[PDB]
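Okay, so here's the structure we're looking at.
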Amino acid sequence: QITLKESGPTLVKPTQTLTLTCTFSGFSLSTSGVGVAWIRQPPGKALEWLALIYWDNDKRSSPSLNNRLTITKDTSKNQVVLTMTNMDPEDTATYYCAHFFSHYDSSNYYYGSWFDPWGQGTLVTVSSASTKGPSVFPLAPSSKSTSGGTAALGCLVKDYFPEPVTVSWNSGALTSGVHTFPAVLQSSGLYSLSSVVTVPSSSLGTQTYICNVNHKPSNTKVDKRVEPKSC
Amino acid sequence: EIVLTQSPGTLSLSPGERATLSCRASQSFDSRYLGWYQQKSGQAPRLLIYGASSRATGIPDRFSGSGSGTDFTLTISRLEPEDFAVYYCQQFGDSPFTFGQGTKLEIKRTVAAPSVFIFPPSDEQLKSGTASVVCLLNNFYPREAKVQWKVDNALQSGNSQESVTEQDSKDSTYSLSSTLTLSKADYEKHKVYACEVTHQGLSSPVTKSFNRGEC
Amino acid sequence: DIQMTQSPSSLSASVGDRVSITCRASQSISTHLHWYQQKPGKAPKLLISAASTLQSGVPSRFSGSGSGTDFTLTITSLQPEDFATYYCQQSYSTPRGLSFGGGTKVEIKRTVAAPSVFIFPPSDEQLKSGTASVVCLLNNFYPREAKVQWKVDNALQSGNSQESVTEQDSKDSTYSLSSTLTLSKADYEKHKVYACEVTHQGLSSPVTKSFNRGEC
Amino acid sequence: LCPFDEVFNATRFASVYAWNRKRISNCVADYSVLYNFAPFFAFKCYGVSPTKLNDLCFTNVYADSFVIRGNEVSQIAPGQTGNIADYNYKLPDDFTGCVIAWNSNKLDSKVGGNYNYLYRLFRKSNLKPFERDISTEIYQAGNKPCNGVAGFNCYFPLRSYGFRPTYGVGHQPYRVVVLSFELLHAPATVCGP
Amino acid sequence: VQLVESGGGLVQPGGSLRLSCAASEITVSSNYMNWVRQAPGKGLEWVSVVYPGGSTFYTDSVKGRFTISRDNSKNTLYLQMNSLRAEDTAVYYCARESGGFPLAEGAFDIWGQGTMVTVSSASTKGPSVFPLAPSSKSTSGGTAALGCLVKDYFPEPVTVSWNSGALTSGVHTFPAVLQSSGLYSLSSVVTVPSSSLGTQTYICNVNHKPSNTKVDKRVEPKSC
Ligand SMILES: *[C@@H]1O[C@H](CO)[C@@H](O)[C@H](O)[C@H]1NC(C)=O
């Protein structure tokens, strides 16, 4: 069993240079056929292989990204350093470092190769913006008496950067009917999401609902209560 | 550059039946250069099959792979509920090494009618200077559902965003949120705010309205 | 000992249609495959090298793809001057095993036209010399493949027939076929009824062109 | 005792056009390691015999190492013709010593091709025995001078092997070590135990 | 770059021949030079190769009877052929291997025009001409066929014309066929309207060059 952990600055400004370090245990970059490959997956898009370094210092890189890619190895400390220069604000993705190996059997026949287990994955975002604490708006239910005995309420969180924001309801007591939508990037380069829970209509007046959102980069904790309102 | 095309784009089936995925290559390479990887929701990809016919260590025998020339396929038989993920075909023939666009394996179930509720901006967002109205679709299937914003029955476009929640773990349904954002003058220059839901689960498209002046 | 097979042997298409030709080897030869073009009466011209590399001065419509045991030659905009023959040649076998393919012929596509079938009996001038030549002539048939048979008084002769075909015409784009039988004096003074049988796709029914020596 | 492991157990060999050469003297030369080595696709010996070279003493042992294709392994032999024999590595007809070749698809083949091994395709004349030509000058294949411009019939004289793992056995990479034994009138130094 | 082939011709079985290839703009003794043969109507077949350094390789069928050489004085390539046989009847090309601007190994970028070598003992003679009259038909849709059969001749080429070359409507010629006797046969035919069989006179002219036989014959129809 081998492991790979990626570390480094997860936030990089435009036209800057990122340096991601993959520390790997369970294998050494000095064996035959062993390699380390950096791959990136944009959010909601397919995987894209970036670079691959070998045991004998041979390196391959994507031709469309060859100019601004540089990958180096430190065998003594079991590290792979990937440097990416002139970052545009689309390069936001999740980067993985993976072990690369092939399979022969006593005659050098090469029954294929693969990417041995991948890394945890580091989210890297590019933006020429500043950190900003989130704001919470109570999305209250409409004035309905029964309407089938089912309504919904929740909290809309805006103006936070970067991901993620930890959302809990009633200090985690209530979890049924909870939908926490993924963050959406607005046209202003700013983040927002909504967390909505469905509750029976009869429970509007006999229950109080508190939503708590935690933002580590801004270290902001916001607790907001949502109650029904009438016309 | 070798281009890999997968089929189908989405595959919705319940546990028990058979699943088949196809990957076609723009060029021809040795079959030992193709592999299949699995990636769960909110996880990282992991090797499933290498050499297009060799199961990775620990992979259940339900997974099989076969292909030649420019066509390969991955076959699953006993796809139990934990076996629902996104599958990628990848090639090692020519640099750069490329992955397929992926195939999502969805859970087949009965067609559900989306419960569509509304949430107008609060007073805090009324003094924030920029307003947003959010209408929600809950517990529907399939994910395909068209939302439509109407400001005094006017076809709004481009000023609103959408966010669809992935398939639920228990009921295997979806949730969608449409957020229409406006400036204070735009918010206050009109009266009726409505959203429209079109879905297979609904017999006919369903409108729903509200009035800021009345409520 | 590597043998290359080209498919199809013949391929008819009009101007503007994308055309593909496949070359398959008996064993993997990596990318040591080359595509040559040859017009009749001229030397072959190298089009595609290393199974993917376009040569200098060649239109970009020609394209090579594939590797291992399968290779493809593709034309996108097929100009009227590109109806030549194409060969695949491998350079994998080391000692003397450089070999060419059988060659795929590319030629125009037109509407099917039925032929006109005639019979030429041998002449008295040729008869005086102890040799007899009996000819059946097919004029303006399409497509090229057709069946010709020689019924000498309802006898299906074989082994004594020589067949020739014209190159594709530049005016009507049809073909002409000549079938000849060489015979001695007894061979022509033993029988009575001579006929050539034509079976062609453009013919609704098989056609017999017959005659009798005594009457004519 | 200077063994043959530092050359056989090498992380990277040399291209055939720039084959590596190591001298060996003032040692005890055993050859059980050669038998203990890889499946040994080829182990042939001219002049000496496999069970004879262990006994007689030699003044010097010259070890030439390189990587070639499996098709050209037969070209490493006295009195042979071919591209490798003519322009990369020529063995004399009077060659005394012997040749070891073994498949190394694991090490010298990589996905997408290993372009680190080169061979010389163009040369006006045949190489002399045990000659080296490491120069990289544009080959003038016609009347028009090149003047350092590789245009039309003016070519770079070195080309890389493919060396992909999926290649056939004929085109797979093979490592080759050639041992030349010298027993000149000078007192011999290298002999077995 | 021009490669001009010369020395082709016809020889008796078991004879010898010498083929020359004069090169321009390229040095023969500096390029991989190949001889490739193509049988009439058949596909290409590699025959021999010579390396820039002097090494020569031959196919199995020609080993022991073929020799390939260069000449740096006249900058020429030479193919000496011995013990020739009917399998050697083909058009020969001298070609440059591993050239072209991309420098593709094993590919013949530059080809010569090729010369024809024939191996037969037919004792070259002249052609026989046999008329082929239109059938005893009235109109048959206003389409009649007539022609002239040139048979029992050797070798090729041969020329056939109608009305001294003044007739081209419906004119068709067919490639000569090698019969079992070593001679050749073919027919030259013309499609003419039915009404043209009465007044205008039609002739066929046949020219055979080695026998220098120039024969002009007449084609008339006959009644049954
Ligand atoms: C060194 O060579 C010996 C052969 O005696 C072999 O057993 C061993 O695996 C080799 N080790 C390395 C690191 O190449």
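Our numbering is plain: 1 for the first residue shown, then up by one each step along the chain.
Cβ atoms here come from the backbone N, Cα and C positions, even for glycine.
Non-local neighbourhood of D:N9 (mutagenesis position): empty, since no residue in the same chain at least six residues away has a C-beta under 8 Å from its C-beta. In the three-state DSSP scheme, D:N9 (mutagenesis position) falls into the coil class. Quoting Swiss-Prot on the mutagenesis of D:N9 to Q (Swiss-Prot position 343): Reduced viral infectivity.
In Swiss-Prot, a natural variant is listed as D:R12 to T (Swiss-Prot position 346), annotated with the note In strain: Omicron/BQ.1.1, Omicron/XBB.1.5, Omicron/EG.5.1.
Quoted from Swiss-Prot for the published natural variant D:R12 to K (Swiss-Prot position 346): In strain: Mu/B.1.621. Annotation for D:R12 (variant position): spatial neighbours D:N116, criterion Cβ-Cβ under 8 Å with sequence separation of six or more.
Every protein chain shown contributes to the tally, and the Cβ of D:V111 (variant position) ends up with 23 other Cβ atoms within 10 Å. Here the residue is the original one, but Swiss-Prot notes a natural variant at this spot, D:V111 to P (Swiss-Prot position 445): In strain: Omicron/XBB.1.5, Omicron/EG.5.1.
Long-range Cβ contacts of D:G112 (variant position) within its own chain (separation 6+, distance under 8 Å): D:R164. One entry in Swiss-Prot concerns the natural variant D:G112 to S (Swiss-Prot position 446). Its note says: In strain: Omicron/BA.1, Omicron/BA.2.75, Omicron/XBB.1.5, Omicron/EG.5.1.
In three-state terms derived from DSSP, D:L118 (variant position) belongs to an extended strand segment. Taking Cβ-Cβ distances under 8 Å and a sequence gap of 6 or more within the same chain, the neighbours of D:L118 (variant position) are D:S15, D:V16, D:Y17, D:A18, D:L158, D:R159, D:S160, D:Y161. The note that Swiss-Prot attaches to the natural variant D:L118 to R (Swiss-Prot position 452) is: In strain: Delta/B.1.617.2, Epsilon/B.1.427/B.1.429, Kappa/B.1.617.1, Lambda/C.37, 19B/501Y, Omicron/BA.4, Omicron/BA.5, Omicron/BQ.1.1; Contributes to cellular immunity evasion and increases infectivity.
The mutagenesis experiment D:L118 to R (Swiss-Prot position 452) is recorded by Swiss-Prot, whose note states: Increased resistance to neutralizing antibodies. Decreases HLA binding to NF9 epitope. Increased binding affinity to human ACE2.
Swiss-Prot gives this note for the natural variant D:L118 to Q (Swiss-Prot position 452): In strain: Omicron/BA.2.12.1.
For D:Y119 (variant position), the same-chain residues lying six or more positions away in sequence with a CB closer than 8 A to its CB are D:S15, D:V16, D:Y17, D:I68, D:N83, D:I84, D:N88, D:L158, D:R159, D:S160, D:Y161. Here the residue is the original one, but Swiss-Prot notes a natural variant at this spot, D:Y119 to F (Swiss-Prot position 453): In strain: B.1.1.298.
One natural variant named in Swiss-Prot is D:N126 to K (Swiss-Prot position 460), and its note says In strain: Omicron/BA.2.75, Omicron/BQ.1.1, Omicron/XBB.1.5, Omicron/EG.5.1. D:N126 (variant position) carries neither a helix nor a strand DSSP state and counts as coil.
Where Swiss-Prot documents D:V149 to A (Swiss-Prot position 483) as a mutagenesis experiment, the accompanying text is: Increased resistance to neutralizing antibodies. In sequence order, D:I138 constitute the residues six or more apart from D:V149 (mutagenesis position) in its chain with CB-CB distances below 8 Å.
Reduced to three states, the DSSP call for D:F152 (variant position) is coil. For the naturally occurring variant D:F152 to P (Swiss-Prot position 486), Swiss-Prot gives the following note: In strain: Omicron/XBB.1.5, Omicron/EG.5.1.
Long-range Cβ contacts of D:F156 (mutagenesis position) within its own chain (separation 6+, distance under 8 Å): D:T136, D:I138, D:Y139, D:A150. Experimental mutagenesis is annotated in Swiss-Prot for D:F156 to L (Swiss-Prot position 490), with the remark: Increased resistance to neutralizing antibodies and human covalescent sera neutralization.
Around the Cβ of D:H185 (mutagenesis position), the number of neighbouring Cβ atoms within 10 Å comes to 6. When secondary structure is read from DSSP and collapsed to three states, D:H185 (mutagenesis position) falls in the coil class. In Swiss-Prot, a mutagenesis experiment is listed as D:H185 to P (Swiss-Prot position 519), annotated with the note Increased resistance to human covalescent sera neutralization.
In space, D:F152 is the closest of the recorded positions D:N126, D:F152, D:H185 to D:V111 (variant position), judged by Cα positions. Proximity to chain B, defined as a C-beta distance under 8 Å, is registered for the following recorded positions out of D:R12, D:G112, D:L118, D:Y119, D:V149, D:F156: D:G112.
Summarising the environment of D:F152 (variant position), the number of other Cβ atoms within 10 Å of its Cβ, over all protein chains shown, is 19. Among the recorded positions D:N9, D:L118, D:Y119, D:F152, the residues whose Cβ sits under 6 Å from any atom of ligand 1 are D:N9.
Of the recorded residues, D:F152 (variant position) and D:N126 (variant position) place their C-alpha atoms 24 Å from one another. Listed recorded positions: D:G112, D:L118, D:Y119, D:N126, D:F152, D:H185. Those with a CB under 8 Å from a CB in chain E, in sequence order: D:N126, D:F152. In this structure the alpha carbons, written CA, of D:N126 (variant position) and D:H185 (mutagenesis position) are 30 Å apart. With a threshold of 8 Å between Cβ atoms, the recorded positions D:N9, D:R12, D:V111, D:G112, D:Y119, D:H185 that neighbour chain A are D:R12, D:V111, D:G112. D:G112 (variant position) falls within neither a helix nor a strand when secondary structure is assigned with DSSP, and so counts as coil. Packing around D:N126 (variant position) is summarised by its Cβ count: 16 other Cβ atoms lie within 10 angstroms of its Cβ, all protein chains included.
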